[PDB]
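In what follows, a single structure is set out as structure tokens and then discussed.
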There are 4 protein chains.
Amino acid sequence: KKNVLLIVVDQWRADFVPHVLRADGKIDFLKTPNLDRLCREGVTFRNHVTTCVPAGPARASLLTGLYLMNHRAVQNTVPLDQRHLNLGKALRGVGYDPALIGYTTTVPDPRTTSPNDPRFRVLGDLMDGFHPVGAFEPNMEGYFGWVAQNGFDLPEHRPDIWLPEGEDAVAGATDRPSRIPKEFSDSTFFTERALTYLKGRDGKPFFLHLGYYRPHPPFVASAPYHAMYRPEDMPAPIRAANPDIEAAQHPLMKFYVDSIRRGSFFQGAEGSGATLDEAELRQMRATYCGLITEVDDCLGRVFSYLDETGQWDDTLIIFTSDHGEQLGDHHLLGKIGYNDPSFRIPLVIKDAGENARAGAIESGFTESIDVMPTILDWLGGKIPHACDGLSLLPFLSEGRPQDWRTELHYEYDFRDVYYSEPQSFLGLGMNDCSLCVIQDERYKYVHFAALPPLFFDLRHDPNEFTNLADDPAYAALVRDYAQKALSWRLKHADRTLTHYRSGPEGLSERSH
Amino acid sequence: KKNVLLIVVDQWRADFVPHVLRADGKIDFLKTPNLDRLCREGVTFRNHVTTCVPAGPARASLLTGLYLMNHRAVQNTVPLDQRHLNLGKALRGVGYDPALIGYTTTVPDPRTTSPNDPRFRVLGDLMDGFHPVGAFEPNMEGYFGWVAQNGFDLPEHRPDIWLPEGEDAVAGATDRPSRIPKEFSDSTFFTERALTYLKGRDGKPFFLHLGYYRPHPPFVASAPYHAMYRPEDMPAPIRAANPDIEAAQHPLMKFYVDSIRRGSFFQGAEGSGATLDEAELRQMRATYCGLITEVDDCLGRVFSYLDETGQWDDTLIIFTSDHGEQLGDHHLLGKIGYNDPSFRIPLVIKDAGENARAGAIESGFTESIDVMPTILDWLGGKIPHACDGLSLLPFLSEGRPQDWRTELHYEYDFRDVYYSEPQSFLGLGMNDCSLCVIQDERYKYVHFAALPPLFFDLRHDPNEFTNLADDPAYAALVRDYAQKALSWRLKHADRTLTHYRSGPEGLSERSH
Amino acid sequence: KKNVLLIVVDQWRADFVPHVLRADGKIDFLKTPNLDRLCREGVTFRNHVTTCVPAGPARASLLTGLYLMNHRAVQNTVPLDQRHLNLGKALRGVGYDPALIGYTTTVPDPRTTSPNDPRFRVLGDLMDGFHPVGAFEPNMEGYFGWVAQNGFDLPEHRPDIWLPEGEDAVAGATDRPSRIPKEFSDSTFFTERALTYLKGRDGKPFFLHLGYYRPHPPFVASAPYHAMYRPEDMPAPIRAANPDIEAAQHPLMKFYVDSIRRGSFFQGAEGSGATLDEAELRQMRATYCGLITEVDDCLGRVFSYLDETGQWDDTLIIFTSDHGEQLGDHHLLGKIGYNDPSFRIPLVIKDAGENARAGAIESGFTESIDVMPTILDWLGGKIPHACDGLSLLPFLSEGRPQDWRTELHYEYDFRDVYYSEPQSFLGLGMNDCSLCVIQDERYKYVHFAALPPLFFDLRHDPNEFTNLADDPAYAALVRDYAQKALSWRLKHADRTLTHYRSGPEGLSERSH
Amino acid sequence: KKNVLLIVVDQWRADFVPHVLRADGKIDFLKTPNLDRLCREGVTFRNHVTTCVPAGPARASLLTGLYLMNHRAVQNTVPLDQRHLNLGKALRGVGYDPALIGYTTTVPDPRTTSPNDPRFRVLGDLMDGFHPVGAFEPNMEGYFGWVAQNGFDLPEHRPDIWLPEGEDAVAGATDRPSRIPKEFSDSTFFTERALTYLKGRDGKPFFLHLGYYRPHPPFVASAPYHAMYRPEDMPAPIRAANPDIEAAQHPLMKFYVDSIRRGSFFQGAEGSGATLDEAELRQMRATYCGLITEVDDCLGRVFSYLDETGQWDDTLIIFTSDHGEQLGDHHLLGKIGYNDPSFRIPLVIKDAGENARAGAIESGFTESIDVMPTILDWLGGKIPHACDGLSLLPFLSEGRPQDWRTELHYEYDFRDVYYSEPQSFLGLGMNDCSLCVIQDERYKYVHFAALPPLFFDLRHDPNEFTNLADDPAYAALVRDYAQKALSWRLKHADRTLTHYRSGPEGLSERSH
């Protein structure tokens, strides 16, 4: 039997992975023993990125194997064209039920449904082609129903379960637990769904997308996770001397430094993200780590079931996140812009049976578009023609292919959506609000469609504080990176039908 | 606020409705206090039929408002063409989430998905366009997972929970409970799903299809429902002197009398349905009533939640079944052929607020195709052009429209499917294995595509034992009924585009 | 090489076929030597019918192999659903270019094109999937352009080329030629298109739909065709003693007797069709025969090219009409209602090489739905599942299959269209304005959806003057015919997906 | 009334436009009095380019308003995805019949038709959505049929009409006429189709795509066009000292210099294009000019009809070409690679009525993608969201918009097709065989996906002989152009659905 468990957490940064911290002789300041098991048994990818943010775009890339340039689900609230083949439909093509827990944050194609469809009132709903066995549901109704049915009385505004405990609590970064017990947390919910699904399968081959919401905000944790980590033990946020000097690097930086609000990160909180002080940021980070360890605890329950039923060694397990989180870096909160911490994400893969490269940490450059092709390759399917990504399976056996990519790529589109509208500030039209990034071990280039470009020397400036793009002494380098990214664009134009040929012998296909 | 609760039970006969029994001065030999509440508050339809059987075809009609002649999902295991507009998609068109609990038994259109799709391994899966919030799942995996997660240990073959209690139990009609406790029954499962969904909604307007599996077989009940009714208190089965004399009426009757097996009705049972004796049939009926009262008990929990939250008077509640059940009538078990008990089904409708016709029992002839138009009319939508059914709303206020139908209609297709293959016995090709029925208070005509027709005088022969179709003295009557059914065929040809017109002023539509 | 020439004339009656007239010892009062060649070399079908009228519906049946009950292009100006597979697309499936001359009178599916599409201003345009190589074009623009480019000056209203010659001419049935020379006639036009297409092919395998407009009205002929036949030599029209006694048979008869206008049949004419006298009707018939012989002359040019290039013996030639013409019968002009002369049409088929049944006249009952399956069978394709018709090829070799149909069937829908609106007169809604007909050598039954039925004894009443349906002594017969037609309905329900099955081994198909 | 005549010639270079030659004080060495009329009455665009070559890709751009990056019809023989809205369908959306003469060289989408479709045996057939009124047809069957029907006897291999006259003629560049009389030329054919269509319209509003094949090769002309121009009077070809020094600039240059054959340009000719001597090249150019003047003569007939019927002042006339022709430049023949002469094309536009800018010559940078939006804007339609081009109408009135593009762009894909397969030579995979170009008055940058880039200083090196891209002193410039092209890529990502938004008020659209 072959099973696939695709664990997709939300908003979990690549530098919050203990196996890699320990590899580099850093303090592993959070605990994730179950993720650590996967790392010991599998391959940990240390230069993995999501190809776009935030959740909608990122999950479109993950679940289609396409760049944002191809999928066009460019922001939350923007439709995903039905024409793209997604992992759910592809899994049906190899005889697998595409069972899904969590959410995909997918807006339907308006050509396919009524303009009155309630799916158009929310950020996104379930992507067509999956089989939902544990949905969050829009407005988290699935979760809240489950809490209510478990007999826990909810407040009148149900997200107020995430206010810190106590009538006197000040909303924001907090050393108080949330107002929801651990047993009724969202992470418990998703886990119970997983266990229910796996028990229903009763040994039959499975695919399961196991989605967790955490550590997405609000940054508040059920007891005792809220108190598990000390703020002084957390890595310091990396940021310029003040928000104004930060914002000076680029107009998009300025937009987000100015506009991000604390209430988008802590339930009920007032004020700007940028004005959080170091102590507050450290508490936030400790809470974030609490959330992370709550997921890991829950994963241990899923893993225990696989072990007890003798399915662990038959399961390909992929752990990843949809995207990262600034976590105060550069005066930002969230997953926006162009900085590494918004895009870099974990990826750990444990093959079936004893893995050839168990415990290895891979520096080859991998992108979230690669995960769908990997899964399909593993299950013996054809990788669709149209995918931009490649299978990672060679990494599990012999290593990085000679001809593998030599740069990481990602994209961000910041056109106006109902809750964040930078266009007027920036002076831009809707189709001119994007950027792409290309990077390697040495240099990072950020190319904006209609704003200035950025270029960082990552050996000297690993935290991206010193734009060099407009320095004449760097002209040849910036040229070279603009040129690599331009080649990337041309190599990734849509491939739907481009292998077909008419000719004297009729319709054919080209394979090379 | 306007809500819709569409309760769809499975295999529940119209003559197992206490309100109607009492109206006709019969003993109401089963208890259904919650259904009785709906009857007291709403309109009970006493001449309602499903337009086809079994579950797949019936639910296609229910959920599209189409005859089988139009929907073509002619048997279980036969695809439903994606072109038909179903209630789920139509509900999205009026801004409602099409939440569904239970199942639809729908085989996908092969033009829309891979031939490898696991949905093609089972009878049917969920119909496209619904939002599942409590699926049985193929092979009842949803249920069995929920049982397992609740900590109940299941047997190795999970349907063996429906063997009668005790190692010594003889499989078949039984006075022993099943091996599943009430708290872990399927009806409990669907109810918990309903309550979870409604609690998640938290007062917001809803549509919910609340599906129950019971009283579908196996005819075994959790304690103490197995013992709730005495076999001597049940209505006697209505059948000919012996199976051979029964089978003589028609070749299709003979097919089913000969082939139906007890193991399709009682878990693990051996032998033919037809050879059950009167005592066995009475026990089966008592068990069936047990199952029915277990549903009604569960409905009381859903209704209690609506009452406690003040939503009862804002909810249109429709109770119906997908089809009926022979229950030993005519030596048959199941939902097959042409007899009234396979097609006649409950229908009770309680409008929002104090109903103008509360407690009324309606004799107007209504068909399951009418339910979708009723729901959409009630929610202020347009009834799609293509529907064969009409809205029932006039019945809730002034009564039967002057121009309402004056005959009931239904259809059955018996072409070969993997578990029941009458073609070779009958001598027929696949496109020649159907019948249609037309009836009124006086006469019933059964027209077969390629076998002999049947005609019953229902005043003299209410139980359809004496075919008159080949009696010359009935030629004018049979003529008249063949002619009504033929007019019916012509009046119901597909209406997808037939209202459109080209002409000098361009494209238009005709409304009358 | 295998070629197919499908010649489709318009409005040509089956009883205007000399080979059959001579077979029955009648005077062959018109000349058609080229059609007579096909008859001598092939099989002439004497009981062929179009399954519906007028041109749009008839050509939908011809070009899809579907009954009107399935195709739903129920009247002129009503869309043809894109879902039906037509002969053009099927021909592409066997590697043939679906070249077409003439017209198909097809209204596009509004779901496929803008509501502003100019194709919605006319009766119909070209059916999707054909390759036009000689279109009439809407409003006959293709023709009129060709005339103008040939240097003939057209009148200001271009159809006035069909006024009889002379300023003093009275419009109507005429012994004067039209105002267009033979060399610039429509039949010359289509022929020149054919020859141009065949010369372009230069021996390569072809399919060609060679459409002629004639003998469709206006009943006026280029010289000397207008004078070729004497009115006294024509068959007398068959009609009741006066229009009122005619109209009494049925309300639909009354509608058409009352409403048909002469200007729909003769350019510029005033007055009712019904009031034409016997002399006028005889002239009309002589003109009609003139038109027919002009087509036959033109066919001789196409046939001469096939002969000179050695392709005759490699070509399957099918000659047929879209429908017939009342030609004064029953006080009617046109193709309407239920009478034999509107539906009965020629069919002659000459196979490649020396035909086994050369010169034979076939009485087996054949329908226009059979022609598409015949063509595809001949070219080695699969007959689509969805076709209602069957291949005629067995008739060319061994004869009528044992299991061939034993009745002829056709349909007419008379719902309101911009130029003919019987609904208010009849008292009917749009979906209640149809009939179907079933007949054999002895009896004819006409079943109306919502009007009275008709039944004729064809041995005693070959011209359908004496309705017997309401005669009690005929109850068993009418019963029997209503019953055959009802079986026909059930046997012909849509077959798109009904051969597919889910089951344990996955998706399969049933072949029998 | 508003009419549109879109004249699309084939293979006509921008520097073969007399009005522009005379404007720049050059000898106008060819005569085109009818094109000159349009120039005197309208606006001549002197910096117009096709966005890709050869014919298939170019006509996809022209007829969709999309870059090659979006349409993906990347080479001849590669399918055009049905999802793109083309001008034919858009014209139906404004109530215009999309009449077309010539050809579109469009390979159908294989998801839409059988793999056996004969349209897959040729380079391309007619694009879906047009109404053909004068097709060349695959293999020019339409033309050759018309010749044959006109009574001209064709040779056994019909393209041998383009061998030079005389049994002794050497195939290649020639001072002999072709073997087809002027009256039976292809340009006469298209013209007769136009006149036939316009006469059929009889004053009603029209759209007509009037396609000419000439001056596409074979470079041989009917008498006396073959002798109309002296070889010594032609502009000299611009090329390096020898083919090897030419080929050294870039591997793609080398491919084409090496592989192009004379038989692709002159009927029956042997040998390489590159080895033609100056005299031969001059003759070729004189023949090419002959072909051009034959088109112009034919246009005068169409224009005469518009004048005689009083429609000239009601017609928007757009004259353009699908692409250019190297004509010996850079040792090349054809439309390949990256040089200006393959991409630069005429564009002249005469508005209805007396034009505000009659006689003006516009230097604003315009691209073939702009033509569809112009036509639709002119006819009062919405420009589709998805178009990459913009309407040119502002140029006809006030001039170049302030915010108009400041660079020209084009693309070439050279992946393997049946007749030209550079991949193995180049060492490339199929999705790595493309380039894009960006240019302005001063500099030209050619960016290859997987080969070296090129950069020209057009003031010093107008004929693109000196690549500077690898010169360090040009690093900042090449950077700047790579960066403009990269911004171009990002600004032109697919726009199908990217204006839609979900949100609290339901589905909406963003306009800015």
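Residues 3-514, in that order, are what chain D shows, numbered as in Swiss-Prot.
Placed from the backbone N, Cα and C atoms, the Cβ positions cover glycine too.
What Swiss-Prot says about this one:
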- D:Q13 to A: Kcat increases 1.6-fold and affinity reduces 14-fold with phosphonate monoester as substrate. kcat increases 1.9-fold and affinity reduces 21.7-fold with phosphate diester as substrate (MUTAGEN)
- D:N78 to A: Kcat reduces 10.7-fold and affinity reduces 1.3-fold with phosphonate monoester as substrate. kcat reduces 8.6-fold and affinity reduces 19.6-fold with phosphate diester as substrate (MUTAGEN)
- D:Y105 to A: Kcat reduces 5.9-fold and affinity reduces 9.3-fold with phosphonate monoester as substrate. kcat reduces over 55.9-fold and affinity reduces over 30.4-fold with phosphate diester as substrate (MUTAGEN)
- D:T107 to A: Kcat reduces 6.7-fold and affinity increases 9.7-fold with phosphonate monoester as substrate. kcat reduces 16.7-fold and affinity reduces 2.1-fold with phosphate diester as substrate (MUTAGEN)
- D:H218 to A: Kcat reduces 16.0-fold and affinity reduces 5-fold with phosphonate monoester as substrate. kcat reduces 31.7-fold and affinity reduces 24.8-fold with phosphate diester as substrate (MUTAGEN)
- D:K337 to A: Kcat reduces 1.3-fold and affinity reduces 4.7-fold with phosphonate monoester as substrate. kcat reduces 3.3-fold and affinity reduces 31.7-fold with phosphate diester as substrate (MUTAGEN)
Cβ-based isolation winner (fewest other Cβ atoms within 10 Å) among the mutagenesis positions D:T107, D:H218: D:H218
Those mutagenesis positions of D:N78, D:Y105, D:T107 having Cα within 10 angstroms of D:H218 (mutagenesis position): none
Between D:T107 (mutagenesis position) and D:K337 (mutagenesis position), the C-alpha gap once rounded to whole angstrom: 15
Euclidean distance between Cα atoms of D:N78 (mutagenesis position) and D:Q13 (mutagenesis position), Å: 15
D:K337 (mutagenesis position) and D:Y105 (mutagenesis position), distance between Cα atoms, whole Å: 18
Cβ-based isolation winner (fewest other Cβ atoms within 10 Å) among the mutagenesis positions D:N78, D:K337: D:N78
Distance [Cα-Cα, Å, rounded] between D:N78 (mutagenesis position) and D:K337 (mutagenesis position): 12
Reduced DSSP assignment, D:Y105 (mutagenesis position): coil
